[PDB]
Structure formats: structure tokens, C-alpha cells
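Asker: Dropping the structure in here first, questions after.
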Amino acid sequence: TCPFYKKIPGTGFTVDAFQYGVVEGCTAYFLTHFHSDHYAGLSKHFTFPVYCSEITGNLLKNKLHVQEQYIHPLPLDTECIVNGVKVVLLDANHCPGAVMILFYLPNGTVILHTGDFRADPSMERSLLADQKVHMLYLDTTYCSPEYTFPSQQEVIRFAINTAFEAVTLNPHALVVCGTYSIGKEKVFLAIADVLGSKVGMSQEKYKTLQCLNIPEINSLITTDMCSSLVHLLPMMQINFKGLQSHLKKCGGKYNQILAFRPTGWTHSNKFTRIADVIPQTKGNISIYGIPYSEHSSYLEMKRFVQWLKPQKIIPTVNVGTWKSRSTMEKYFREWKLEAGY
Ligand code: NI
């Protein structure tokens, strides 16, 4: 049965609620982004209206085979009436196609559902600036002060510089990057651009990337592995055994691998600056864990919420333990007392 924090009061609407069967009283199912914990339950047999971004709608139709007649894509930054209620979709600065949803309830209440997001000061100048929000359904993934990581720009700078140095020292090195979902495409695209290579990958991943409206994409990716010196592999294969086995398959073209594992936060963020990061190495194989996050840091989260000044906060992440819930509620009260709302 559908939990309370996925229902929007005073509407027929649910958010990211496809794994509960037919939800009583739901006339429209919103989907914030195409990540599996959120789309869990959708297939070609789904027969209710789904509201989402154009990019999420491309993935629904091509990857999950949802029939076209039940996909309702909405443009961003645009007031739209859905089943008699005004809604707006905003960019969530998460993965491609990810949105936040503003709902303007018939009784005058305004609700923001962030989906998954990486808060940014640029959001303070979206359509959020123009009016008050009463309730915030908040992505609280890293809601604790220990969660620090660098900007995405710093992380990409480190990766480009590392890859370009390695391959310039040894023109016979292969670069490999791990993936298990959409998001974080900048990691492998920026490295392939510095090296003058396309990115090589499986037919299934090429298919997924072709749904994302990235400009000039036919110029950046390929299924011809032999023509590429940046390869994408499943995240599970990014270990010494899996990489050794991949190197065997490349027909003696290469004699070294440099591999990247984009993770979220890891406890080595407590001690080591991005500049100082070092790989794990075994023989002719090196593996870098790089803290490329598509979720808010604690400080980014706090800044957003103190700017928005919501009357009530409903967390959507870390909601299963009393310890987590009590910790989050303590930070929300701190933020409110400090800023004075
Ligand atoms: Ni996500």
C-alpha cells in the first residue's frame, strides 16, 4: 500500500508510486525521473495517465515499452492544467529528465515536491521566486553535516586532467568508466572529449543514451568498441578481476587500464581533498573513486530550505528509522531558528 509521503492532499495525484498496484483515488501518476527505485512497477501493461518530462517519456516508451497513449510529457517552466489543478515542472539538477513539481492546490496551498535534486543557488531565480510554498516534500539523502563533497566542475577537472596525463604518457592505455543507471554522463563525455575519442558501449546503453536529447550525441558515442579508447562498463565490473577480463578481450591493443567509479559520498571525503585523491592499483590496472554527486550536500540543502522558508517539511529519503527521522527533524528546527521563519 502507498505511503503517505507519496500522496498529494486535495488532489487525485501521486508521485513516484508505481509499485503499489492501483492506488485508490489516483487519477494521475507523476514520475519525477527515470531511476529504478522511483519507476518500480511500470511496464507495457500500465493503463493510467503518467505525467513527466519529455526525456523521462522517451525512456518510458523505448526502455519500459509503456504505450504512447498513457504518456503525457510536459514542458518545463510552463504553467499546465492537469485534471483541474495548475502544475509546473522545474529542472531538478539530478539526472537527465529529472524534475521538481509545483502543485497549486484548489484551496490556495502551494506544494513543492523536489523528487531527487542537487540544490543550487540558480533555483532561487526560477518560478519559485514569485510566491510562497506551504509544504516541501524534500530529498533528504545527505541531510547531515558530515556529508561534504566538491562541486561537479572540480570533480570533472580532476578526471579530465588525470585521464589526459595518463594517456599522453602511455598512448596504449585504455580508459574505462562505470555506470548502472542514467546520470553522471559528464564523467565519460568530458574524458572522451579531451582524448579525441568517442565513447564505446553496449547496444543497451547506447539505446538509453539515444533517449536523452543531448546535443550532437551522434558525434560522442558508439557501439563500435574497437574504434574507441574510452569504454563504458557496468559498475559491477569495475574491480581488478572484471577489468583484467575486459583487457583480455581488446586484442592486444592496450597494455594498461585507468578506470573511474563515480560514487556518491564515501567516508574518504571526511579526510581527503579532491586534489589529493589516489587510486587503488594492481599491476597495469588503476581504479579511481571520484565523489561525483547528483544529490544536495548538507550545506546546499540547508541554503535552499532557508531561502524557501517552507511552513512544513516532509522528508522523502531516510524515512525508515526513528534515529534518521529524529536527526532530520532536529536539523530542520535549527535551520528555522537560525533564519527566523
Ligand atoms: Ni535518483
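Residue numbering for chain A follows Swiss-Prot, covering 700-1040 in order.
Method reported for this entry: X-ray crystallography, 1.5 Å.
The backbone N, Cα and C atoms fix where each Cβ goes, and this holds for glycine too.
What Swiss-Prot shows for this protein is this:
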MUTAGEN   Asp838 to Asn  Impaired nuclear focus formation, reduced interaction with PIAS and increased sensitivity to cisplatin
MUTAGEN   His994 to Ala  Impaired nuclear focus formation, reduced interaction with PIAS and increased sensitivity to cisplatin
Asker: Between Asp838 (mutagenesis position) and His994 (mutagenesis position), find the distance joining the two CA atoms and give it rounded to the nearest Å.
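Answerer: On Cα coordinates alone, these residues lie 8 Å apart.
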Asker: Please state whether DSSP places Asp838 (mutagenesis position) in a helix, a strand or coil.
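Answerer: In the DSSP reduction, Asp838 (mutagenesis position) maps to coil.
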Asker: What is the total of other Cβ atoms whose distance to the Cβ of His994 (mutagenesis position) is within 10 Å?
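Answerer: Excluding its own Cβ, the number within 10 Å is 22.
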Asker: What number of additional C-beta atoms lies within 10 angstroms of the C-beta atom of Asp838 (mutagenesis position)?
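Answerer: Within a 10 Å radius of the Cβ of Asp838 (mutagenesis position) lie 23 other Cβ atoms.
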